[PDB]
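K.L.:
Would you mind keeping the following structure in view while I ask a few things?
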Amino acid sequence: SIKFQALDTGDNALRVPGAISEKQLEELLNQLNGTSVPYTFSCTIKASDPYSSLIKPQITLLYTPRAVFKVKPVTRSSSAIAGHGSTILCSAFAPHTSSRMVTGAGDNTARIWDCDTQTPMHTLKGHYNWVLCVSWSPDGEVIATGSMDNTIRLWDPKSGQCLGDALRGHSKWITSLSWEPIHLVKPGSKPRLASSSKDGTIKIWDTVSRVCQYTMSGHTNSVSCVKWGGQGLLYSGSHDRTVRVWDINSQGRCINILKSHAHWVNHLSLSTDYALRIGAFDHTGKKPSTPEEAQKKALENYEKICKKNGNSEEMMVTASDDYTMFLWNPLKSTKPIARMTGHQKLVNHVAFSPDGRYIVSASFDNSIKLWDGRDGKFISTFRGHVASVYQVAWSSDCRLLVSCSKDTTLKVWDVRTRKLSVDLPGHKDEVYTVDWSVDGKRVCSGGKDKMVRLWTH
């Protein structure tokens, strides 16, 4: 007996024919919808791997088109790659290729790696304190590093050369970096860089003319994080218990102060920021032929995720150290749409899925909770870690989620089945960073053991 159900969710009815050829199963499913459209079929949904399945001891058959891209779950680990002098604090794949990756460690250096050969490629020297955040520009041309020495440095990913002098201005350490989205950038020009500091300011940097355009001081305390949205609006969170909204088309004018939080705002993420990070690029790796094509492609990829109701809504999630999270639709209302709660310990990372469909939150209660990205409803808790969870990373197809932890392991989860997919140990100590490449081919992790691990399917 066999039943047909899509990976989406739809059941489409009940049939029993004896053990058949795989090619026939398409033809049958095709024959129903009169597509006569290739297909791949799934079953045992751990397991998750597809009469040979009856040589292994009724059946539901999960079907999905071949033309639809699907990221394979990471399974194995290369040999650990040495280079950094102390613990690794941040990591980020390039938006246009899975052959490049950058890390930031407490040895005052950032490193660019060749993921194809698992070798060190460049060492970025110039900061006189810890590198706290690394972020590729959405066109993949420039790397920026925010440091504990209060400065920002721009690097060339290909040559490893620092682009002139550091960006100076902040009087305390850098808390976050956020590049201007490609679809808002005038064709032929480059994306500007927003940075937040513990000094309580947000600066907007012109990386080309090499000049600071605006300084958004307004928060009365340290600024925790900033995010450059696709409407020409920036959203910042701060220890003044406030979420502020700055209009870049009005010289950084504050158009809204959100006071619903009762405690320090620690994390702030948008539903569109996975899209914003990679601009015109996707899982294929195909490059735009012209800057004008890049702007159109970036807009197309952006409007695809935000414009659902015929209008553009980017949702916002903010977290505080009362463990409480909020969901916003800032364009629509200045009051929280929903109040997410349940975490018993501090939330360390919050991220929407690339389609904005889900919200996942990593905590120090050794758990990861899955939330609905449109109304903020609780769905499930990912249990399996024994120690605190530091960071998570989404797959491009929004189907898989990898998470690193203090428990010396990484775990990848199947968000469709809401369960553990594969548990991969490897490191010798705590792991602080994880990232998943756009093509889904490679996963990188780095932590206390000063070493980089590259994970593949």
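The numbers used for chain A are those of Swiss-Prot, and the residues that appear cover 33-44, 48-71, 75-83, 87-91, 102-108, 116-515, in sequence.
Cβ from N, Cα, C; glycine included.
Relevant sequence annotations retrieved from Swiss-Prot are reproduced here:
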MUTAGEN   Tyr448 to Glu  Impairs interaction with NSA2
K.L.:
If one looks at the chain holding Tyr448 (mutagenesis position), which residues at least 6 apart in sequence have a CB under 8 angstroms from its CB?
P.N.:
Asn406, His407, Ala420, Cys462, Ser463, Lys464, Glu488, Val489, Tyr490, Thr491
K.L.:
Quick check on the gap: how many Å separate the Cα of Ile83 from the Cα of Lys87, given the 3 unmodelled residues in between?
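P.N.:
The gap of 3 missing residues is bridged by a Cα-Cα distance of 8 Å.
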K.L.:
Measure the gap for me: Cα of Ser71 to Cα of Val75, whole Å, across the 3 residues nobody built.
P.N.:
7
